[PDB]
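Undergrad: Just dropping this structure here.
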Amino acid sequence: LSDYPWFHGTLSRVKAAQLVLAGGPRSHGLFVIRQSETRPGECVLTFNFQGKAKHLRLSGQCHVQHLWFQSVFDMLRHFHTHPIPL
Amino acid sequence: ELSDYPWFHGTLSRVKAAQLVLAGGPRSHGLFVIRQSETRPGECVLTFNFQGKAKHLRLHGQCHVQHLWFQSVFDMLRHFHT
């Protein structure tokens, strides 16, 4: 879990929102997985949806779940390597 | 709501969902579909293509936010598969 670039351990709710909102609506889709501050036993999926920060609670398929997030991340990375020419 | 999204495929079977996301092989990496489970009536399943293989992930009040998440992933597939 800690080996993935999209996992940000103890990152707070507030800081996670600021992180995914940097860039405003253009950062649509940007996300981070972090440990919940209020519910220690869980993780939270924080993402940018059209310029607004959303928080999705994530409470025997953890590996497959990681594969999914990794796939989504591969898409974000793609935007950050093969940007749309101006 | 759910049924209004292009990535939701209602009754789609496990087998047909795998076939769908696997068309294109490794190149369809990331393609996914949300469908109703056929072994657990109340839930949905997230079926996606990971490097050429089909994966099935079993899926409060955060259903709407959940939809926004899947819609955002769907929005990035285009460029990604282009």
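Per Swiss-Prot, chain B residues shown: 403-461, 466-488, in order.
Quick check of the header: X-ray crystallography, 2.3 Å.
Cβ atoms here come from the backbone N, Cα and C positions, even for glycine.
Sharing the record's features from Swiss-Prot:
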MUTAGEN   B:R437 to A  Abolishes interaction with phosphorylated INSR
MUTAGEN   B:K455 to A  Reduces interaction with phosphorylated INSR
MUTAGEN   B:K457 to N  Abolishes interaction with phosphorylated INSR
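Each of these features: where is it, how hidden is it, and who are its neighbours?
TA: Under the three-state DSSP scheme, B:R437 (mutagenesis position) falls in the strand class. Taking all protein chains in view, 23 other C-beta atoms sit within 10 angstroms of the C-beta of B:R437 (mutagenesis position).
B:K455 (mutagenesis position) counts 14 other C-beta atoms within 10 Å of its own C-beta, drawing on all protein chains shown.
Every protein chain considered, the tally of other Cβ atoms within 10 Å of the Cβ of B:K457 (mutagenesis position) stands at 20. DSSP assigns B:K457 (mutagenesis position) to a strand in the three-state reduction.
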Undergrad: Over the unmodelled segment of 4 residues, figure out how far apart in angstrom the Cα atoms of B:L461 and B:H466 are, rounded to whole.
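TA: Cα of B:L461 to Cα of B:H466, across the missing 4: 12 Å.
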Undergrad: Using C-alpha atoms only, work out the spacing between B:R437 (mutagenesis position) and B:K455 (mutagenesis position) and round it to an integer in Å.
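TA: Cα of B:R437 (mutagenesis position) to Cα of B:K455 (mutagenesis position) measures 18 Å after rounding.
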Undergrad: Out of the mutagenesis positions B:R437, B:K455, B:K457, which are near chain A, with a C-beta less than 8 A away from one of its C-betas?
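TA: Filtering B:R437, B:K455, B:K457 for a Cβ under 8 Å from chain A leaves B:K457.
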